[PDB]
Amino acid sequence: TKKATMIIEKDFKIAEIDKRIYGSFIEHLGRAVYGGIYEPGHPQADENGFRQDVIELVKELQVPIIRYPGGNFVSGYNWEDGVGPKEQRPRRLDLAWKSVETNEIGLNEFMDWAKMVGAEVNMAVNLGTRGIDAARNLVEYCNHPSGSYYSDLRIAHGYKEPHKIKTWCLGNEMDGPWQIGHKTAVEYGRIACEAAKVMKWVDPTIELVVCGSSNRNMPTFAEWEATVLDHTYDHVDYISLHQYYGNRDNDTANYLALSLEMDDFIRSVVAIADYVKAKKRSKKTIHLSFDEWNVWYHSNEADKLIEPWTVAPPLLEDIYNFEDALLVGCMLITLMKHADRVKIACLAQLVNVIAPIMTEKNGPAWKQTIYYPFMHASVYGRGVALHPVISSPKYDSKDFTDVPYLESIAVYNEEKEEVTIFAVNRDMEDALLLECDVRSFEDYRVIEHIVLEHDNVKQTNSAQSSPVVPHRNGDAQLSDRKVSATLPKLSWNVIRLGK
Ligand SMILES: *[C@H]1[C@H]([NH3+])[C@@H](CO)[C@H](O)[C@H]1O
């Protein structure tokens, strides 16, 4: 065993958690749409061809917001190709994923799906091959009530009431050499500025997300953000961050430390936003949208075998293991501990593609290992993130020094009279004996202690069998105004307090 302490003080707050940090992401990629949310031949398809089993799995995650339709796809996409009668929708070469896109699903059918799962849509505009005119027309088509060509066109297409989309993305991954219509930071900042202006002139109620770096390792990291915000600050509301992690070197202790890098990435982009705020003498604070995050690496060799120009290829289908779920849990706690400045985040992606939900053709939908920590964070993690004072033992790895064994934060929900403690024990050998000072919370009790643990960090789930599932047999006890809890070696823990 090892000992760790954590102070839970009601009056030391980070911020209200914006529920949109529990967002996700659907792109026209692989089987995310075709075979994922939408499968007209499926025995459990609804009247509109949407898989009811996937709808239930999404509703249980309580995802408030879903980014759509990309992703790398968007930068070559024409939105008019996916609206109106199906017979007039063209078949296109999607250059992002070397696939044929039929456009059988486009934005109005995605809005119908989003309504069934209770999610708002974070709509992306193409700033690769397209620009300001397309951006204003899309906003008008979606948001203007009637009495103009594009608003009456949406009505003619069957959608009388406007979609009233609140939050929009100004392009996707524009810094990447892999992007269709890549732009330098100046080129991007300029077209994002001018697109943002005409979008907000159509509908001043909207909010805009400007594109940050595609990952912390970009050669343009930080320089990009500063230039793009210099060009856009007065017209935009958020800046994005993207990051995937993987365990390519089979080093569990170094892998689980990677959330420390994610923490650095967040604090760095906040600093940039506040630099440019000061440069401009602006009163407005720009916040972060962490609108692509997950584990990704398993599918790299399978992906290389897929021939180009198929419909709905089985691309980017990682099968997650137990250690992947532990890192996802560390990433979620990292988002929560930044609730003051991270207001939107998207688990990338929701179905089949780098995803917590997987499907089989004509067959079942199932929960990956990573589904459970995401569900727990979304369902139990609404309220105020408290500022922790942690005393934890530490270890050093290949890439990181003084890595706490304990990753933890507490969320206080005043309306429910609940305090929830999320905790990962990174220790590969020892139980962590955690003592939490809750003197500041009068007359509380342990409701339950949920634990996700498995002896084999490489164990996966499948359609047939889910060996990696939570139990409710955690030993957390509240006495003498202290919560004492055993966190098993290599575990995710949700300790729920109320009364
Ligand atoms: C971010 C990811 N690398 C891709 C899959 O989720 C997506 O298209 C990019 O924007």
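Chain A is numbered as in Swiss-Prot; the shown residues are, in order, 3-501.
Heads up, the Cβ atoms here are built off N, Cα and C, so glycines get one too.
If you look up Swiss-Prot, you'll see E29, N74, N174, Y246, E294, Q351 marked as alpha-L-arabinofuranose binding site, on the strength of experimental evidence. All protein chains considered, the CB of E29 (alpha-L-arabinofuranose binding site) has 26 other CB atoms within 10 Å. In the three-state DSSP scheme, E29 (alpha-L-arabinofuranose binding site) falls into the coil class.
Here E175 (mutagenesis position) comes close to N74, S77, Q181, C213, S216, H244: these same-chain residues lie at least six apart in sequence, with C-beta atoms under 8 angstroms from its C-beta. Looking at Swiss-Prot, the entry for mutagenesis of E175 to A says: Strongly reduced catalytic activity. Increases affinity for substrates. The mutant has an effect on the glycosylation step. The removal of the acid-base catalyst seems to have affected the ionization state of the nucleophile, elevating its pKa, reducing its acidity, and shifting the optimal pH to higher values.
According to Swiss-Prot, the active site, proton donor/acceptor annotation covers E175.
Listed in Swiss-Prot is the mutagenesis experiment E294 to A, annotated as follows: Abolishes catalytic activity, but the binding affinity shows only a small change. Non-local contacts of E294 (mutagenesis position) by the CB criterion (under 8 A, 6+ apart in sequence, same chain) comprise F27, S242, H244, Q245, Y246, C348, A350. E294 (mutagenesis position) falls within a strand segment according to DSSP.
The feature active site, nucleophile is assigned by Swiss-Prot to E294, with a curator's inference given as support.
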According to DSSP, does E175 (mutagenesis position) fall in a helix, a strand, or coil? coil
What is the number of other Cβ atoms found within 10 Å of the Cβ of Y246 (alpha-L-arabinofuranose binding site)? 15
List of residues, in chain order, with Cβ under 8 A from that of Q351 (alpha-L-arabinofuranose binding site) and at least 6 apart: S26, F27, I28, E29, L31, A34, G73, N296, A357
Additional residues surrounding alpha-L-arabinofuranose, by Cβ distance to the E29, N74, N174, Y246, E294, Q351 centre under 8 Å: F27, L31, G72, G73, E175, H244, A350, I356
Could you say which of the binding-site residues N74, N174 has its Cβ with the most other Cβ atoms inside 10 Å? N174
